[PDB]
There are 2 protein chains.
Amino acid sequence: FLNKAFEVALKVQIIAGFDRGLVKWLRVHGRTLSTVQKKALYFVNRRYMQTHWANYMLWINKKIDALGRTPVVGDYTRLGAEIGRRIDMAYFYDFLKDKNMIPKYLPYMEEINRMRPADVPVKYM
Amino acid sequence: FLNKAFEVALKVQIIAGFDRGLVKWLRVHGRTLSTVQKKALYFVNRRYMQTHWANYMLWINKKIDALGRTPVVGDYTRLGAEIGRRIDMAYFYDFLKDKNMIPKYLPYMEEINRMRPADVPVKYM
């Protein structure tokens, strides 16, 4: 169960960070990509944080524990931003383009894309 | 644009071969996976063929011409069988498995999974 202002800061940072990378990769790989192909690669960012939240959570915690002081939302932004910067997604984007298995844009991918990133639903462990 | 007699024979064989690679992958990467994941993955087989069918069409227009005579459907069944074995989907299944990006099971995907092989929609180019 986790406190909203922490959870949200984690989110806003991580997916924003995954999207800068896609914005950098697309400047040079996107010449041939339809809009719904470019928007399928933004869904992949959002879903990536979903399938990896619990793994990121063990690491957030042991660090938040290591602060000695109470956590303020400020250090949830910093850890969140440090995952956004530290993950290699172009690898993923390359395998999907290279095997032309960039997913087919289904209605529910746009359900996840129309949402404001602080709201993308995750689960736990 | 290909008499459906032949196109049906390529599909049944392509997808069949792709599935014998997946049941044999599942036979060592299973208990660990929910049912919907084993079925997102069957969609991946179908979809891969819909997204690489132009590359099958170039290779089959070529080795059909080389026949020296009119094809009948059995020439199809053999080249469809073949396109179905000289792939190793295992690496594709494993990057979705390690990078925990097996696709989320969505509506459209079980409509394609419901369809007899012989009817999986491929558009001609």
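So for chain A, numbering is Swiss-Prot's, and the shown residues are 28-152, in order.
So how was this one determined? The header says X-ray crystallography, 2.8 Å.
Cβ coordinates are placed from backbone N, Cα and C, and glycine is handled just like the others.
What Swiss-Prot says about this one:
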- A:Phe119 to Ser: Impaired VERL binding (MUTAGEN)
- A:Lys150 to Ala: No effect on VERL binding. Impairs VERL binding; when associated with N-151 (MUTAGEN)
- A:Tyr151 to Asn: Impairs VERL binding; when associated with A-150 (MUTAGEN)
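Positions of the features from Swiss-Prot, shown on the structure.
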residue  : record               : contacts (Cβ under 8 Å, 6+ apart)
A:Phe119 : mutagenesis position : A:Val71, A:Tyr75
A:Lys150 : mutagenesis position : A:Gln77, A:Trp80, A:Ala81
A:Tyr151 : mutagenesis position : A:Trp80, A:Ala81, A:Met84
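In this structure, A:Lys150 (mutagenesis position) belongs to neither helix nor strand by DSSP; it is coil. A:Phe119 (mutagenesis position) falls within a helical segment according to DSSP.
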